[PDB]
Amino acid sequence: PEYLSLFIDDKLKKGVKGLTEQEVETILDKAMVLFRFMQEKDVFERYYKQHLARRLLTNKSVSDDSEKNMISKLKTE
Amino acid sequence: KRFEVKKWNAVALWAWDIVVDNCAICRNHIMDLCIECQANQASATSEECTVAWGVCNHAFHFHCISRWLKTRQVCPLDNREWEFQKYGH
Ligand SMILES: [Zn+2]
Ligand SMILES: [Zn+2]
Ligand SMILES: [Zn+2]
């Protein structure tokens, strides 16, 4: 789960790969599908919160729109 | 000194992160044709393949966002309604 959190942080910090939205949506869907067949969600949530703290307490304007998609996917999953 | 400047009325122009080196829709450049035009001539037959400027100070190829208007209707780098305030660089 820690490595999954690092991967999602790397994908969320900047969309330099896949500038458009379709491939970003597909890769996020694949990531959440992979997370679906995973246990130990507590460490995943802890590391996701740590990554949120790291990305919000640093230089801003990373995506400014993908946060809503992330929270919606977390709600639905 | 003999002449000293007291007041200044400079006008500052600003542009957003349009990425002049990579079109935010096709990823070629802010000029030099697009993905669906490629070669300079490519049977041009008049028409145009210049740059399109919106009300949000974003710039893409006219062809790129003209086609992109069928996929969505809000400029991808923001959530604003895209206008056509200028044509060409
Ligand atoms: Zn383009
Ligand atoms: Zn073109
Ligand atoms: Zn825009």
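Chain B uses Swiss-Prot numbers throughout; the residues present, in order, are 20-108.
Per deposition record, electron microscopy, 7.4 Å.
Any Cβ shown, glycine's included, is placed from N, Cα and C.
Pulled from Swiss-Prot:
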- B:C42, B:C45, B:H80, B:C83: Zn(2+) 1 binding site (BINDING)
- B:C53 to A: Strong reduction in ligase activity; when associated with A-56 (MUTAGEN)
- B:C53, B:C56, B:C68, B:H82: Zn(2+) 2 binding site (BINDING)
- B:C56 to A: Strong reduction in ligase activity; when associated with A-53 (MUTAGEN)
- B:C75 to A: Strong reduction in ligase activity; when associated with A-77 (MUTAGEN)
- B:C75, B:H77, B:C94, B:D97: Zn(2+) 3 binding site (BINDING)
- B:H77 to A: Strong reduction in ligase activity; when associated with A-75 (MUTAGEN)
- B:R91 to E: Impairs UBE2R2 activation by neddylated Cul2-RING(FEM1C) complex (MUTAGEN)
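DSSP assigns B:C83 (Zn(2+) 1 binding site) to a helix in the three-state reduction. Checking the recorded positions B:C45, B:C68, B:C75, B:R91, B:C94, B:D97 against ligand 1, the ones whose Cβ sits under 6 Å from it are B:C45. Each residue contributes its Cα atom, and for B:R91 (mutagenesis position) and B:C68 (Zn(2+) 2 binding site) those atoms are 21 Å apart. On the backbone, the CA of B:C53 (mutagenesis position) and the CA of B:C45 (Zn(2+) 1 binding site) stand 7 Å apart. Cα-Cα distances to B:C75 (mutagenesis position) place B:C94, B:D97 within 10 Å, out of the binding-site residues B:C68, B:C83, B:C94, B:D97. B:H77 (mutagenesis position) and B:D97 (Zn(2+) 3 binding site) are 10 Å apart (CA-CA, integer value). Residues B:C75, B:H77, B:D97, taken from the recorded positions B:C56, B:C75, B:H77, B:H82, B:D97, are distinguished by a CB atom under 6 angstroms from ligand 3.
Sequence-ordered, the extra residues of this chain that approach the Zn(2+) 1 site, with Cβ no more than 8 Å from the Cβ center of B:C42, B:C45, B:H80, B:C83, are B:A43, B:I44, B:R46, B:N47, B:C53, B:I54, B:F79, B:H82, B:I84.
Taking the Cα atom of each, B:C83 (Zn(2+) 1 binding site) and B:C56 (mutagenesis position) are about 10 angstrom apart. Around the Cβ of B:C94 (Zn(2+) 3 binding site), a 10 Å sphere holds 21 further Cβ atoms from the protein chains shown. Excluding B:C75, B:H77, B:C94, B:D97 themselves, the residues of that chain whose CB lies within 8 A of the CB mean position for the Zn(2+) 3 site are, in sequence, B:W35, B:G73, B:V74, B:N76, B:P95, B:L96, B:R99, B:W101.
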